[PDB]
Amino acid sequence: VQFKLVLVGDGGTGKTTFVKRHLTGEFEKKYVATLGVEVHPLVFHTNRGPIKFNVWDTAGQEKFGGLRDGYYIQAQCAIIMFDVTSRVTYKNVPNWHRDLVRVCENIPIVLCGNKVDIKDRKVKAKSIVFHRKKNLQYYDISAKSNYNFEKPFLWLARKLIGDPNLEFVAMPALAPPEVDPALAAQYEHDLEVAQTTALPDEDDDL
Amino acid sequence: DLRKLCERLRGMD
Amino acid sequence: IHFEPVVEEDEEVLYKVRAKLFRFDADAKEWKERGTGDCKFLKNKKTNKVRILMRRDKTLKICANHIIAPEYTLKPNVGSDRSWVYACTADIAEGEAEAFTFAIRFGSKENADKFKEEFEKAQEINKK
Amino acid sequence: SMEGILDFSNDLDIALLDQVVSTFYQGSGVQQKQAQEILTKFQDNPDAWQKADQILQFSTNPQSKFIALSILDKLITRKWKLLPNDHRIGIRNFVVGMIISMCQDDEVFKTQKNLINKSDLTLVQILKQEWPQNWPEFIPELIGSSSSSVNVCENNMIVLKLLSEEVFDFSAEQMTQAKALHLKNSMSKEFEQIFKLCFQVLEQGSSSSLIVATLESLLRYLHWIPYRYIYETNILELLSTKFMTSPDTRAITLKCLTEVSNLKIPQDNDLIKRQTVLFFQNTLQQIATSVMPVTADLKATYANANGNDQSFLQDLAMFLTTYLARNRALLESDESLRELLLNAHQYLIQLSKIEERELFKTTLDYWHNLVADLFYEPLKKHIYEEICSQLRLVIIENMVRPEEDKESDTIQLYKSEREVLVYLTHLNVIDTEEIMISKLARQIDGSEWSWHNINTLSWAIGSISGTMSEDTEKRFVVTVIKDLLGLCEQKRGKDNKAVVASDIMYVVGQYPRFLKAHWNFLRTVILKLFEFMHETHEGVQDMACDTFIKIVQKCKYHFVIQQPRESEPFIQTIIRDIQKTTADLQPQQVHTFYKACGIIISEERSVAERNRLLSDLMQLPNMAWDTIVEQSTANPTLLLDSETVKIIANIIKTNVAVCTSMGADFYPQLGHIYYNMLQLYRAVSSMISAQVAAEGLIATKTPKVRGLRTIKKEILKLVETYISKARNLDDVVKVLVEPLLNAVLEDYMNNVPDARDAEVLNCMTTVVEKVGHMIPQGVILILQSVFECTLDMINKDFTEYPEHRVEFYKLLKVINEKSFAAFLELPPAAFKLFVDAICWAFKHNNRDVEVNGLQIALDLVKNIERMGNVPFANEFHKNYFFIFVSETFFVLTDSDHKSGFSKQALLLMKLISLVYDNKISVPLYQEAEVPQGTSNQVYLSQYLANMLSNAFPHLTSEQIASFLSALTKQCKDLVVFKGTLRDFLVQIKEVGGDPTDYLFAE
Ligand SMILES: Nc1nc2c(ncn2[C@@H]2O[C@H](COP(=O)(O)OP(=O)(O)NP(=O)(O)O)[C@@H](O)[C@H]2O)c(=O)[nH]1
Ligand SMILES: [Mg+2]
């Protein structure tokens, strides 16, 4: 029950950070440019069973584009990403869309404006209208604050399964196991280090 | 002058 | 006249608090977020054993599931007055059992201290 | 093993290629990853294109052929003209033949559409290079071959679609102005023959797949073709009747008609007017008879999401809104068209009930267009009275949260909804009132009671404030409050009663005109808010405080005067009981309260009364302050008590809050604490430093040091806040600045990097902005203390110290604006660092650095220019003119700084114009390297030609020379200049660019 998802957009828009957040829950602060593509399975638990996305996280920097539209072959869904703090990334949305629907002529596509957590927003809500004539779903998202971070996958799941009432549900939680002295001083090393490495974002509300 | 409303508002809670 | 008409629960919640969970990536000397959501202490009615169960908001995916073992010890983190660090030997949030060094942060120092209280009460419940 | 296809000495094993490809596309994990890297290395081999013909003939994997065409694509678009003319003909011939043979095989044509589409696009890339000059027969031969086969005719429609896209829709970025125009004229010249084929297919064709492909190409044509092809050919009849009946063609046809509704048409011709009416009439008729009637529940249909219904309803909304925004006047006078007009709008009403945020915004934009016109245009509003009545209910029931009850999408949507609903209220005040009262009755009678529903209605009621007459407003507001009050009583339980109370205070906060005229009521409101500031239910306290300051902002005057039946201005009463009122509030909420009081106090224009109120308001923080100063001084160890640290910070934050609303009037309070505050700043600084020495850099992460630094940051913010609003700048300069600089500059310079507060830079930026002209020695001292040490923090990468990075260049920018003399006093080595720092800013992607970096460069050039012909300016040009020219060219051409193109262009144009206006007095060249008397213009032209030759060695000398001739000749016309730069950016991406392209402006 798996669907190929291609994720495209300008470099630095947050495509990889978005996926990482869904894979591990982590927020990566470093910008390490994707080279070509990185494929990651991503599973969600729904009232219609589990759905598996094979996410093709492609590169947005042209010098790292790899196979480019070659990555789009046989995609069944897609996310186009831009950065609401960078006008040029929205200006390039029609270009990514062009290259995408030439390979994938009839697939559900979500348009995402990332980084809405940033106060000085440059691509204002009233300017974002490209999705209208192209029948794309649009969401304001932030991989950093998790604002709407589940919406793109929930909408795509509903389109791919053909059930508008599909919902994410809680995976069942098995009883956890019960709890050697040969690693006592071993785990005390690792704990000392962890205690003395400050936690990040200590001003965040949580 | 709106005495009745002031009293009515004053009693909320 | 008859007209035919038209055609984890075995547990009790001892404590619930909002929290952000971190796992320590030792090879990168970096704390990494694992999930933000409701952290719960769940007491199994059949074994009376208390566990921690934490789910991420929205996706509801499990980011912590392990017994509040009596030998675990909560320690402060250098950069926070509202977090606890402790080692975990068997957490099953993501498949096979596995050990982690966790950190859990809360909205206030008061929630952090209350969590430590509840955490120790549960250890003694697990003692018997 | 898989890496064998990367060895080009051996023949290419097609079978080994197909395995690498299959493992990539259908494999997983490590295998897929390794294959991915192999395929990328293969595709990027500059000779891989030679093995494309092999792959296309002898491979059985369509993904492999696709990648072969991608390799060919790169070669055609970048190196076509470099090839021997042998290969150009050869590549063209086996792309043409490959397409013919895929079309002739009904099995391939049916099952390899991705590969055919890729092949068609590749063909189009050849046409952009070769057609029509080296392929004049392409179009006549395309038309001839269309009749000999349905599959070939269909595919030709795909080729024509892609060609139209590449020439008209996506050329602006990707080709030179000259080349784009050449191709647009070429397509325009032969479109008569293209349209004839397309129309014949549409009138006769059977194959729906051929029809759909033809209409998809028509959609692209409509972006640019003249109106005569649309209005003089009966094609509108076909689109609006025939093709609206079959669902296969209905989606594309509707998109075509949407574009037609934006065609450039003459507005004199009565017959074109009738044709525009007619195709709308036909389309609406087909929808009513073939899709759904006007009464249909489109909300339910959209929610069911059967088939393509959602896309169809989206397209219908776009069609109706587009057409009606342009042409509804055509329907408003003829009584025989009234039914069509109102049915079209009734469909829009039904579309407006769909639960889909983005679709609602599309219809809401149209409703705004309509009600605005009905509000200004005579004799129109009676036509739409029934439409508008339904719209009132739709908008009231879908009102979203205003920011006064964090989401910028919801905020924008509320304001758009408010705007439409205000127009609708003016259009019929009585109908609006009736709907709202009625909706409220059903909140009381429980039939529509709901937390969401009562919030929604209260937002709607609050949004129309200022549209009723004062008498009607008064009667309306009273009824609403009464009904809400009884509704709050009616409930039980905390949560329920809490919702209704919030909505009550929200509604009243929205009607200040009412509050202003009913003092007794306003006072009762405030005093009820004060009662709520002791309630502990989650969110009540926040609501009470937000409402308090919201009311104060609008009604402040009534708190500062003495009212009829009062012994004192009400502000005096608030202040007396402030400790009691705020005893249960969190610090943030206390500060909002004090800020609200500051707003009132600023309305008092008697100075002595204003100052008395000020010192009365600040009595509690001032007494806590005095206590701590007397202690902290007598036992500096107290500041290690995190409780005293927190107390101190909250005192300062209270001063910031009050200073925020009082501005220049805050000065007397600032004077009460100023000197001791800066002493506190020093003592806190010593402790931060002592802690970092004893514990290491990790101390900066600890709560204790973070608490200490908060003190420093709030102090800086307080001074920044006051100085940015001060009106007496003599006092700023003579009382505030010098103690400030002694307290902050040396502490910043002599702390380790991880301990320096970027807020210091921000504070200094405000000081320079407001009084920089009056403290030239003070500015020099700022530079000496922060310039070099901050630059060394941020000149190793673009990552570290992001806040210092931004504030650093904001400071240099203001200094360069207001006190340029400070840079003249720099030693030459430090001025050289200043130039390096500007160029460093160029290379940031970070917009908050790049933009200031380019503005400093521009302002610096103007500063130097203003000096006239003096030694410093002449040395500047000799040392740095070409550094700025070449650094600007680098970011213009490196493809990683496209966000700053416009300002890079401006800077470059300014630099070039200096020389071609002989505004540089000395030669820019060595006495050695050029004949004496050579003009700087000749030298500049030579320097740049040599620079670009070495930076872009694949350009011909003719290209470079023509580009520079155009560029310098156009250095007084920014738009043309920029076009010439964009043309250059296209040509550097390929080989063999036409140098005459740069004569486009000529
Ligand atoms: N403030 C903020 N920063 C974000 C957000 N999402 C991503 N970032 C940051 O943006 C930068 C780029 O992230 P990244 O995921 O690598 O973008 P990308 O689209 O994958 N780049 P590429 O296409 O080159 O692989 C990172 O520093 C990341 O932390 C966000 O939602 N808010
Ligand atoms: Mg990436």
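We're sticking with Swiss-Prot numbering for chain A, so the shown stretch reads 9-187, 190-216, in order.
A Cβ is built for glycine as well, from the same backbone N, Cα and C atoms used for every other residue.
The GTP binding site annotation in Swiss-Prot covers A:18-25, A:36-42, A:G68, A:122-125, A:150-152. Within the same chain, residues at least six positions away from A:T25 (mutagenesis position) with a Cβ under 8 Å of its Cβ are A:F35, A:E36, A:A151, A:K152.
In the three-state DSSP scheme, A:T24 (mutagenesis position) is classed as helix. Record note (Swiss-Prot), mutagenesis A:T24 to L: Has low binding affinity for GTP and GDP. Almost completely abolishes interaction with BIRC5. The unchanged residue is displayed.
Swiss-Prot lists A:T25 to A among its mutagenesis entries, and the accompanying note reads: Minor effect on the interaction with the alpha phosphate group of bound GTP.
Its Cβ taken as reference, A:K37 (mutagenesis position) is surrounded by 11 other Cβ atoms within 10 Å in the chains shown. Recorded in Swiss-Prot as a mutagenesis result, A:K37 to Q carries the remark: Mimics acetylation; enhances the nuclear export of RELA/p65.
Quoted from Swiss-Prot, the note on mutagenesis experiment A:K37 to R is: Decreased acetylation.
Cβ-based neighbour count (10 Å, all protein chains) for A:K134 (mutagenesis position) stands at 12. For the recorded site, A:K134 (mutagenesis position), the DSSP three-state label reads helix. According to Swiss-Prot, the mutagenesis experiment A:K134 to R carries this note: Loss of normal mitotic chromosome segregation and formation of sister chromatid bridges.
Geometry remark: A:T21 (GTP binding site) versus A:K37 (mutagenesis position), CA distance 13 Å.
Checking the recorded positions A:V124, A:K134, A:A151 against chain D with a Cβ-Cβ cut-off under 8 Å leaves A:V124, A:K134, in sequence order. Missing residues between A:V187 and A:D190: 2. Distance between their CA atoms: 9 Å.
Packing around A:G68 (GTP binding site) is summarised by its Cβ count: 24 other Cβ atoms lie within 10 angstroms of its Cβ, all protein chains included. Note: the CA-CA distance between A:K37 (mutagenesis position) and A:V124 (GTP binding site) rounds to 16 Å. In the vicinity of ligand 1, defined as a Cβ distance under 6 Å, the following of the recorded positions A:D18, A:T21, A:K37, A:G68, A:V124 are placed: A:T21, A:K37, A:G68.
Taking the Cβ of A:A151 (GTP binding site) as centre and 10 Å as the limit, one finds 24 other Cβ atoms among all the protein chains shown.
Just so you know, the Cβ of A:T24 (mutagenesis position) picks up 23 other Cβ atoms within 10 Å once every protein chain is counted.
Highlighted here are the recorded positions (A:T24, A:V40, A:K134) whose C-beta falls below 6 Å from ligand 2: A:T24, in sequence order. Annotation note: A:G68 (GTP binding site) sits in a coil segment as assigned by DSSP.
Cβ neighbours within 10 Å of A:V40 (GTP binding site), excluding its own Cβ and spanning all shown chains: 8. On the backbone, the CA of A:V40 (GTP binding site) and the CA of A:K134 (mutagenesis position) stand 31 Å apart.
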